[PDB]
Amino acid sequence: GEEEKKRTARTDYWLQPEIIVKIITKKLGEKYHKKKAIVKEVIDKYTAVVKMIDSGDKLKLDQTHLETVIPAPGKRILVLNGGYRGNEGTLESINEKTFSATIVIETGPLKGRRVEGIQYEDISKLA
């Protein structure tokens, strides 16, 4: 949004369970590279368990081995960072200019908050 924060780095950990991420590490194999997996469990916030959506395999990858993926408008997302982090949102529209998205909070008393400028790195495709 209209923030004087030139850096959108809220928290260095962004791994939340029940989100889809893309494996950009290739460390476990190319069969896992650029593939989509769901976080089954986060261990130490910087490390999480991802179950391959396609392969079905259970992997143990660090945040640096994973990348947040952004769905289409109308889909649910999990906001990972910011003052809304931990909440669920619906993707309204994306801003590829700032690499951010417009999401509306769908959880708690914050439900109904359509907040814009949420970086693709601060949200994830909800499982």
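Indices start at 1 and increase along the chain as displayed.
In case you wondered, yes, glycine gets a Cβ from its N, Cα and C as well.
Now, the feature entries from Swiss-Prot:
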type    : residues                                : note
MUTAGEN : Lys36 to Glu (Swiss-Prot position 302)  : Significant reduction of RNA-binding activity
MUTAGEN : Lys125 to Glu (Swiss-Prot position 391) : Significant reduction of RNA-binding activity
Rounded to the nearest Å - Cα separation of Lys36 (mutagenesis position) and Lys125 (mutagenesis position): 10
Cβ contacts of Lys125 (mutagenesis position) (under 8 Å, same chain, 6 or more positions away): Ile19, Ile20, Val21, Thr68, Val69, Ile70, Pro71, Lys75, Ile77
For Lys36 (mutagenesis position), the number of other Cβ atoms found within 10 Å of its own Cβ: 15
